[PDB]
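Chemist: This is the structure I have questions about; it appears just below.
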Amino acid sequence: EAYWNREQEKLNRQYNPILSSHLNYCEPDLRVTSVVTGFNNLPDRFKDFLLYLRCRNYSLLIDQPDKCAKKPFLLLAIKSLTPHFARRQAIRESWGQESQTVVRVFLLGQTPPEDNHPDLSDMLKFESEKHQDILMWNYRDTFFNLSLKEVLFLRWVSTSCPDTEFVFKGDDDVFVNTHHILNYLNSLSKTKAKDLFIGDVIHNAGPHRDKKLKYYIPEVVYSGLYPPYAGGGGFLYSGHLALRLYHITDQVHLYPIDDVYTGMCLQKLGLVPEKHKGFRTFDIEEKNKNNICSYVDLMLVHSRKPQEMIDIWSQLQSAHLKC
Amino acid sequence: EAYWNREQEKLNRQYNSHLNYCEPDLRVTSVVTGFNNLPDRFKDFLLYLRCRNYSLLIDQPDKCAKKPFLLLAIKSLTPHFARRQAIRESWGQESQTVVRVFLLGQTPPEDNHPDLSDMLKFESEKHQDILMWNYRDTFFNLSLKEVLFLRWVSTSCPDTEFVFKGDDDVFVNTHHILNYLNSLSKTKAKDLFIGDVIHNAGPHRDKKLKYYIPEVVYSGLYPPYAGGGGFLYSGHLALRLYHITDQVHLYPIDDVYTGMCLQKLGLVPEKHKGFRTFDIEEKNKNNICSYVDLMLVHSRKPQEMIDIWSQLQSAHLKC
Ligand SMILES: *[C@@H]1O[C@H](CO)[C@@H](O[C@@H]2O[C@H](CO)[C@@H](O)[C@H](O)[C@H]2NC(C)=O)[C@H](O)[C@H]1NC(C)=O
Ligand SMILES: *[C@@H]1O[C@H](CO)[C@@H](O[C@@H]2O[C@H](CO)[C@@H](O)[C@H](O)[C@H]2NC(C)=O)[C@H](O)[C@H]1NC(C)=O
Ligand SMILES: *[C@@H]1O[C@H](CO)[C@@H](O[C@@H]2O[C@H](CO)[C@@H](O)[C@H](O)[C@H]2NC(C)=O)[C@H](O)[C@H]1NC(C)=O
Ligand SMILES: *[C@@H]1O[C@H](CO)[C@@H](O[C@@H]2O[C@H](CO)[C@@H](O)[C@H](O)[C@H]2NC(C)=O)[C@H](O)[C@H]1NC(C)=O
Ligand SMILES: C[C@H](NC(=O)c1ccc2[nH]c(=O)n([C@H](C)C(C)(C)C)c2c1)c1ccc(Br)cn1
Ligand SMILES: C[C@H](NC(=O)c1ccc2[nH]c(=O)n([C@H](C)C(C)(C)C)c2c1)c1ccc(Br)cn1
C-alpha cells in the first residue's frame, strides 16, 4: 500500500532467494507521479525524494583521504551545513579536538546557488585549506537527503578509514564529552567493542501523520512502525560495524529520516541498537545546567550554542578536581 | 527611584566625562537596590554606563567618496556570514548611489566565542563592507552600536541624503525604498524618520522576558520609537542625532534609545505602513506581489532573502 514499503519488499525479493538501478538511476523516476496517490499535492521535499530515490552514486568534491593515515581510535564525524562556520569552529576548539588517536571530519552536502543559497564557496575552501576537516559531496544537502549523507559517509569510511576502531556520528549543535567517550570505549569488552552501537534508542515508534510536524510522513509513503533506532543528535559505534553497515545499505531503500534509515539497516543485520544513559537528546536536569559535574558522566547533550560548547569544555578540563 | 531616570535628569542639568569614564562605576553597587541579584547583563550595563569612547578596529572610510543617496547600515554579529552574504547578493546590493556597511562589535575569545577572526579578515578584504568597533557586541550594548554608528556617519559619511539602519535577518524592498524617497517633499527629506513606531509602550517587568527592565533601573514609559528590525531616516537628521547622543544616557534597549534621542530633539517618529515587523498575511506569504509595496519584512532566512529578491526583479511584469 505505502510506496516505500512496496519498493523495499521489491528490493527484498531480489536480495533474498527464499522470497522467489536502485543505486545509480539518477534521472527522475516519473512512475511515482502515477503510482503514489496524491503525488502533486505533497510537499516539495517528498516529491524530490520520491523522484530521485534511486540515485546515490554521488562523488566527493572536497576530501581529506589522508584523514586516517594513522589507525584512529575514534573517528569524529559531524554533520554540518555550509553556513555553519561558528558551530564547526567551536567544535574544533572544544570537544572535537584531534589528539588512542582521535580524528575529526565534518560531513557536508552542497548548498547550491540555483536553490538561492548565499555563495559561501570561497570561504569554505579557505576553511577547508586551513583546517582540512571538511568532507563535501555533490548532492543537495537537504533535510530529506540526510540518508544520503549517512550512506556516503559510510562509503567514505570503508574507502578511506576502514581501520578506525570506533566512530561517532553526530550533529554540529550537540556538546559531546569526548573524554568520557574514550572512558566508555574501555569499560568495553573486546567482545562488545565488536558490534557496538549505542545512542538514545527509540522503540515502537511510528511515523507522524500531522501534515505540519517536521517528521511528518504521509500514509501513501510509509505504513506501519519504525524499527528500533538511535535518534536525537548522535550515536557511537564500532568501526567493524560501520563496514558491515555500508555493505548492507545497498539492500535498504533511502528513507527521508536518516536515523530511522540507520536503524532499518541495523535491524537488517540482525541487530538492536543499545540504549545508553549518557545520550541526553533532551538536555540536562531542571534548568540547572550550570554545574559542570552534570556533564562529567554523560556522553552528549542536545543542544548547545557555539559559545556554550567552548565554555563547558573549558570548565570540564578542571572537573577532575571539583568532583 | 529608577537609576537611569535619576542619572538622566542629572544629565538634564549639565546641558542647561559621562562619555569617557571607562572604569567600573562602583557607586551602582551601593545605590542600585538589588544590584547584586540582577542578571549579569544589567550589572555590566550599569557598571560601564558612562563609557562610550570606543574605536574602529575595521573601517571602510572610503565607503562614501561618491555622495551616496542611501546608506545601508546592517547590524550583524561576527558568526553571521550567511546572513551578510545573502544581503550582499540581494537587497543590499550596492549600485542616486547605494552603499552598504555591516556594523559589528567584538565577539572575543575571553567570552568563549569561537575564533572567527581570520575569516572575518578574509571577508572584510573581499567585500570591504565591515565596520567593527572594539566593544563587546552584546544585547545590552546595542545602544553603543547605534551611537558609534552615528559617529561614523558624522566622521565618514556626512554627505549621504538618507540612511537605513536595520537587522541582518530582515528582508528590505530596496527598490520600494528608493520609491518612498521620491514621494518626498524636499521638506520631508530633511526630518524623515519612519518605521514601526510604538506609542505608550512601557518596560516589561517579567524577569524571564527578553526586554525585561526592572523597576530599580527604569520607571515610567518609553517615548515613541521605531522598532522591529529597521527604520529609515535622512542624513541631515542622522548628524543631528549623533550630536544629541552626548546628552542621553545609553539605554539597554537600542530602539528605545533612538526614540529618547528623537524626543529630546522635539521629534515624534513617523509610523509607516510598509514596515512589517510581524511578517505578512498570516501564511499567504507565497505571493511576490505582497512584497511590492512594503518596505521591509521581519523575519527571513538567507535563502529566503535571495529567493524573494530574485522573484521581485520580474514583479513589474506579473503583478
Ligand atoms: C550515477 O550513475 C548514472 C548511471 O551510470 C549516471 O548517469 C549517466 O549520466 C550521463 C550524463 O549525461 C549519461 O550520459 C549516461 O547515460 C548516464 N548513465 C547511463 C548508464 O545511462 C550518473 O551521472 C551517475 N552520477 C550521478 C551523480 O548521478
Ligand atoms: C537529493 O540530492 C539530489 C542530488 O543533489 C537531488 O537531485 C537533483 O534534483 C534536481 C531538482 O531539484 C534535478 O534537476 C537534478 O537532476 C537532480 N540531480 C541528481 C544527480 O539526481 C534531489 O532532488 C535531492 N532530494 C531531496 C529530497 O532533496
Ligand atoms: C575613554 O577615555 C578615557 C580617558 O582618555 C580612557 O582612560 C584612559 O585609559 C588608558 C588606558 O587604560 C589609561 O592609561 C589612562 O590613564 C586613562 N585615563 C583616564 C583619565 O582615566 C579610557 O580608556 C577610554 N575608553 C576606551 C574604551 O577607550
Ligand atoms: C559593553 O562593552 C564594553 C567594552 O567591551 C564592556 O566593558 C568591558 O567589560 C569587561 C567585563 O566586565 C571589563 O573587564 C572591561 O574592562 C570592560 N571594558 C571597558 C572598555 O569598559 C561592557 O561590559 C559591555 N556591556 C555589556 C552590558 O555587555
Ligand atoms: C530548515 C530545517 N533544515 C534541517 O533540518 C536540515 C537540513 C539539512 C541538513 N544537513 C545536515 O547535516 N543537517 C544536520 C541535522 C545539522 C545538525 C547540520 C542541522 C541538516 C538539517 C528544516 C528542513 C525541513 C523541515 Br520539514 C524542517 N526543518
Ligand atoms: C542571544 C541573544 N542575542 C541578541 O539578541 C543580540 C546580541 C548582540 C547583537 N548585536 C547586533 O547587532 N544584534 C542584532 C539585533 C542582530 C540582527 C545581529 C541579531 C545583536 C543581537 C539574546 C537573547 C536574549 C537576551 Br536577555 C540576551 N541575548
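Residues 56-71, 91-169, 174-397, in that order, are what chain B shows, numbered as in Swiss-Prot.
Cβ from N, Cα, C; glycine included.
Pasting the relevant annotations from Swiss-Prot:
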type	residues	note
MUTAGEN	B:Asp245 to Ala	Loss of enzymatic activity, no loss of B3GNT8-binding
Chemist: For the deposited coordinates, which leave 19 residues unmodelled after B:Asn71 and before B:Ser91, what is the C-alpha to C-alpha distance in angstrom?
Modeler: 16
Chemist: Tell me, how many other CB atoms lie within 10 A of the CB of B:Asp245 (mutagenesis position), whichever protein chain they belong to?
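Modeler: Excluding its own Cβ, the number within 10 Å is 16.
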Chemist: Which whole-number value in Å describes the separation of the CA atoms of B:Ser169 and B:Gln174, between which 4 residues are not modelled?
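Modeler: Unmodelled segment endpoints: Cα atoms separated by 8 Å.
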Chemist: State the three-class DSSP label for B:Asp245 (mutagenesis position), counting H, G and I as helix, E and B as strand, and everything else as coil.
Modeler: strand
